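Below is one structure; the comments refer to it alone.
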Amino acid sequence: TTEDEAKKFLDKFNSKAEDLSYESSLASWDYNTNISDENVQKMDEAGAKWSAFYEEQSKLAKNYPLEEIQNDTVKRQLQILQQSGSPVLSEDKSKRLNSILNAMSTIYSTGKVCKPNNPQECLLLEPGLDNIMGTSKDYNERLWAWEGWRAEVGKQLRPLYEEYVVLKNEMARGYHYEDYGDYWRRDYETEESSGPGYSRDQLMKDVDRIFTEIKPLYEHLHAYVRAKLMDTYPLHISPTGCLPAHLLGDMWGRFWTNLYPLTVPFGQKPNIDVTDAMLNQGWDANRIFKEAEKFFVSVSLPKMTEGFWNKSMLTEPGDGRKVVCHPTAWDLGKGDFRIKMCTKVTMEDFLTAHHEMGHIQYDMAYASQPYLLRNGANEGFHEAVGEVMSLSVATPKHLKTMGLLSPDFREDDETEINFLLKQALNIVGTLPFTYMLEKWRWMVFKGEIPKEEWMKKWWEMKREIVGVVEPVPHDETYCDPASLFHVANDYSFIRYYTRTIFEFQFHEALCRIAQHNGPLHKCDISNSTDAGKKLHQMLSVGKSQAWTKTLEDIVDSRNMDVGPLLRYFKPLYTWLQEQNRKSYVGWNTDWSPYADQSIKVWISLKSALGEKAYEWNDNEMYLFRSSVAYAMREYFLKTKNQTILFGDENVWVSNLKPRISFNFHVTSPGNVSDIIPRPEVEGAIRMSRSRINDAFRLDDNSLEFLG
Amino acid sequence: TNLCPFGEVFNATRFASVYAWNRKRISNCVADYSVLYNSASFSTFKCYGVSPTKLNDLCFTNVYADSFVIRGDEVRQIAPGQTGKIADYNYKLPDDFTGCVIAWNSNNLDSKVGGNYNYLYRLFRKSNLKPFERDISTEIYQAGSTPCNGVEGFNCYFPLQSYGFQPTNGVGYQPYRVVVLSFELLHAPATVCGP
Ligand SMILES: [Zn+2]
């Protein structure tokens, strides 16, 4: 029968795959713990040996009909094998695609933005632009770095990205999925029985719903932050419009954590920082991880293995070892678990250590499963199991019975609101950001957004969904979404959305098992064997079950509830409402920081609509912007005796309509921040309005300027 | 009246593969089985029927010492009534086993950087093994119904795979050396007594 054929087929695949990736994991661990060029080769060799074998076994598994197989666990193993990692593409269109992906990664990693008054001080993203967008309170400086990182690097990705979705669709369609988005959303597609199956389109419907339930709590946080940012940017933020996209604490606005010094509810009271107590008490790396190991075993989980202690890299080394050390939790295989992290004696790295070991604990539980099922239920389970541990440990109660907090320390409600907000800027501020991004990409892979509408539609959803407005208008030469690491490196982004919901579902569930009374953010799972057994039962199944069921036997619901999240934030939600009584809640989609200084133009409809002889296109827009620059050039020379060399690059068109109307403003040539005031631009146009109507053959009722 | 050559079985340079497990015949010698059971070098020493304690005051016709190598997870399968890739296809013990099962971690002697792959095991067999049966055949295994005709391909696999013993593996994947003592009692001279 065709089940035995696949049962023995997987038996052999398992016997070879296990060691083929372990030698691959070893080869990449040798590199990450000692960067060299020998290790880059020893890595790529084992990676190729693994990929080639995975292709071979995905083809040989393709001709195993899933219809006639009456066992479910072996069904899922074949599914992973057939779905992923096949060839469906020609050798030329595959080579072409690989070059596009490396180019996008290299450009993002090596790109830099130079200064306006010193072009030799060019600055990379890490750590140069990261540090600016995360700490600067200078509007113009952040605007330079924001716009500069979208014109010098983003524009380079627009042609590469356009070709990248085409080859991804052409590949995804060959896997018999609708789009590349359809191929991404397959990870949530389960099979369930004793019940109805979760489908790929059901993920989109549940994600739209969850956002609409987050919109209230976000609108109030968005409104409170807006009112606070008004104190430090008085004349740049409208109290009812959107938020400038370059003032959100980083380059993109993915998190608002770096806005806490400007939005702290009660600044006079600092947030709890344990670092000084750890230092004075003489803590080291070992003490941090042993205290994390003690925490997990206090929840009836297993302690680490001496293979983890004797082989992992807990600290940056001696003797000039170049190490990529950004915290990761390696399940190399064959029961070999390690953690690579340049841990320091801080509270941040103290929580991160519990997060990493949280990944290892997940890895150890499902190690008993077959190789293809050794993974989280869906792509959001791992990084949520990681963060739930970080939640309970960061609490004042836990630090109290650790020796890092005085027993005479009090927890008043003023600091609780400080903590809740510090969490919300990170956890809740990212949810609309994460949601519109994946939505935009889903819509691009489906084809619902033509390439000539990409940036038009991209920022419409920014003002509508996230309520943030671009500081300068971007036409379709930009590729602003690709300015993010995840977009330009072909990684999913909904996994950060779903993990956040699953995180607090887990949290609210385990705090009920642990009989925790009081507010949810003060919970702690330590020393609860009841709560740890149910956790290990979910971690042990791995990927061998419907994630709906796997989630059902922890939180008692088959579905994805954002309830626990809003329940976790009710203390801040009811505080924000009382703090928003005197300001506006919501945003104005049409406002922009460049709007009032712009000038509305009305293209003449020389014939009704669609008569395309006239009815201007991209090339006429260049001629119009160059004609405006001339008028500005001529004006300053004839009225101020100044040689200011404007160009088409200094005329910014917004509110574009399909050859009907648009706005435009002007900036100083090498300084995007300084906008030429509107009355002066109006005068510069009057002086040469006869010269601009001639070139387009219009007669001053056809070409109008609304003022 | 000499001492049984257990140092040949236990202190051997290289062990045999599990599919091709070794057997040493032991006769006409004195054996102090209390050195084995009171040695701290072993991770497993389990007996069945006979008692470890002070039963080196018995007699037997022949003592049989089987030896092979497996990974830690598979040590449980060297026992009466166990199932698995080892107990079914490589080494099977009878329900009425009269002997002992000894084991010890051999990560120091059988694991190599890059990986030691000399130790093999059987992954497919048309039927299970009878107790103490050895199958050293290398016939291509037929899983489908198309004739394999002695060549591996779709639904036709080579029956023996290779243990990937690395020194950095977990304990369950680390190599373990195993010695299974078999005590035989025939209506016969009973040469190996031992005081
Ligand atoms: Zn993580």
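In chain B, numbers come from Swiss-Prot; the residues present are 333-527, in order.
Heads up, the Cβ atoms here are built off N, Cα and C, so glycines get one too.
As given in Swiss-Prot:
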DOMAIN    B:334-527  domain 'BetaCoV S1-CTD'
MUTAGEN   B:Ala475 to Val  Increased resistance to neutralizing antibodies
MUTAGEN   B:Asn501 to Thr  Reduced host ACE2-binding affinity in vitro
VARIANT   B:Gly339 to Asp  In strain: Omicron/BA.1, Omicron/BA.2, Omicron/BA.2.12.1, Omicron/BA.4, Omicron/BA.5, Omicron/BQ.1.1
VARIANT   B:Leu368 to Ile  In strain: Omicron/XBB.1.5, Omicron/EG.5.1
VARIANT   B:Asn440 to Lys  In strain: Omicron/BA.1, Omicron/BA.2, Omicron/BA.2.12.1, Omicron/BA.2.75, Omicron/BA.4, Omicron/BA.5, Omicron/BQ.1.1, Omicron/XBB.1.5, Omicron/EG.5.1
VARIANT   B:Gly446 to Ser  In strain: Omicron/BA.1, Omicron/BA.2.75, Omicron/XBB.1.5, Omicron/EG.5.1
Cβ-Cβ distance under 8 Å to B:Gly446 (variant position), same chain, at least six residues away: B:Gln498
B:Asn440 (variant position) versus recorded positions B:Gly339, B:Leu368, B:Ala475, B:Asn501 - nearest by Cα: B:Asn501
Short-range recorded positions relative to chain A, from B:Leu368, B:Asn440, B:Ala475, B:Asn501, with Cβ separation under 8 Å: B:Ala475, B:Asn501
Pairwise CA distance, B:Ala475 (mutagenesis position) versus B:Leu368 (variant position), rounded so that it is a whole Å: 43
Between B:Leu368 (variant position) and B:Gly339 (variant position): CA-CA distance (Å): 11
Neighbourhood of B:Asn501 (mutagenesis position), C-beta criterion under 8 angstroms, separation at least six: B:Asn439, B:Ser443
Three-class DSSP secondary structure - B:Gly446 (variant position): coil
Number of other Cβ atoms within 10 Å of the Cβ of B:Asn440 (variant position) across all protein chains: 9
Cβ-Cβ distance under 8 Å to B:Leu368 (variant position), same chain, at least six residues away: B:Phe338, B:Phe374, B:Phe377, B:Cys432, B:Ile434
Protein Cβ atoms within 10 Å of B:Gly339 (variant position), excluding its own: 9
